[PDB]
Amino acid sequence: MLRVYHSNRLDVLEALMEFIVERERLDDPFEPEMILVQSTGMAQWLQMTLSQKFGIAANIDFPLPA
Amino acid sequence: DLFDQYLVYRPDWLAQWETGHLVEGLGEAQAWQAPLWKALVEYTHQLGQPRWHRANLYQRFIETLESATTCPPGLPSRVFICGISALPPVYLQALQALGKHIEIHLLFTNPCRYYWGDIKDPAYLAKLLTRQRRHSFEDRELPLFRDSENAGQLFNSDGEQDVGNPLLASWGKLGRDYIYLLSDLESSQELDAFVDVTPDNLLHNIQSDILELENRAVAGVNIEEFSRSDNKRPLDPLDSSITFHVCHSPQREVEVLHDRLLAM
Amino acid sequence: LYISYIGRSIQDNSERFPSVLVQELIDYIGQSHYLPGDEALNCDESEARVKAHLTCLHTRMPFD
Amino acid sequence: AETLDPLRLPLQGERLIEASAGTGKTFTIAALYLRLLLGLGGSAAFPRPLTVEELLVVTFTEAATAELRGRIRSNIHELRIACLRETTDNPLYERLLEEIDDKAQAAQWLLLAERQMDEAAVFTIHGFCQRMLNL
């Protein structure tokens, strides 16, 4: 299901994806929840924010779209 | 470099050049761009290496995914894309093909809260009479639901003339095309999650003017409007959020940045 | 927000100019608001006063 | 060996203009620049107007380029405001506004031309040939 969310800031969308992954836990948590980015600094920022919130950051990969 | 860009962006001209016929409606140099590509195709075929490439690979992938049942083998449950604002249209075609089974959530960001893109046809604007639901509560749509298309907001050939903010009107060329590509799909889900802003500081005033799709510039067409200077909003005398410092040498400017940052 | 540019050449004390984006931004700012002093004087005079007030001018040598 | 006004010179063929010492040599060239950008000048004018990406101007020294570009931008901005207000103070803009045919069309062209200033063609000789040979 192709779902599109508009935004005015990145923080509420990051909170929304946290809300989604909390309200629906994958039955195989060892699966790498892939997240696409456009650089390496952005992936670094997402990792730092996820570690800051959850107290943990593991098994998440950030590949290029190609 | 040019051939790599061609492979990414134009599949149809490459399809024409594979069989060697020219493409009508283009300038010079095509008469040697095409057979060079074709000869490269036959040479890499004679080298024995695999011939699968992106321009036909996209079409084959779309065909084999659309002409399929609801159970694909070994695919992940969901995947999110965020922080991206310029993509090739073939990628969007691939993702709308993939949207039948795997759930995705495009975290696209835009400055304005309403629609400000181009328009194709008067029949096309009838398709844009849908709604955008909120997170949990209600729905929303661009203001003047009938009056925008009724009035001269959309003109017959071009996009939106009365953009409002001249900043957006000057700097949103990429954003217009991106929202035009994004607001054309049929299997899409559109719902918003926005943050309001309270205009008190100068920067917040600027951001609210950008978001609200308005204008706060007075030209003074009549002499009374030219004479008066109180129609504007007032300015705080100590609002130091936006500054404009002029220096002479780069090292002196860096020193100004240094001690200004320490003072701040 | 902190926006700065090289205004004058340091060798011959000639004139340079900021970019068109910054010029458009300061034009919109000047045509947007008015200073509290001359609240009803003139639109363009208030615009020029705001442009003069917001601009800061440094000096050539640190020890001036 | 004749006189000269910015609104009277037919812009065809090859013309040579000598402006003596203490003339300014800049208040005229901006007037002719706006004249070609807006396509006025009676029957003696150019057959068709142009855009900012076609008016090549080549000077020699480095510092004059930015000064000329800034003066040009200020002139076109003031002309656009004076055209939207229909009342000027400079006699040059006054006579141009007298010669305006369609104010709305002129304002639209100035709006679409001012935002294209950042890539306008003003060069030195070395920069001009450098940008032409790599083309």
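Positions of Cβ are set from backbone N, Cα and C atoms, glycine also.
The annotation that Swiss-Prot gives for the mutagenesis experiment A:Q38 to A reads: Acts at variant Chi sequences. Every protein chain considered, the tally of other Cβ atoms within 10 Å of the Cβ of A:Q38 (mutagenesis position) stands at 17.
In sequence order, A:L36 are the residues near A:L64 (mutagenesis position), counting only same-chain partners six or more apart with C-beta under 8 A. For A:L64 to A, Swiss-Prot lists a mutagenesis experiment annotated as follows: Does not act at Chi.
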Assigned conformation of A:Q38 (mutagenesis position) - DSSP reduced to three states: coil
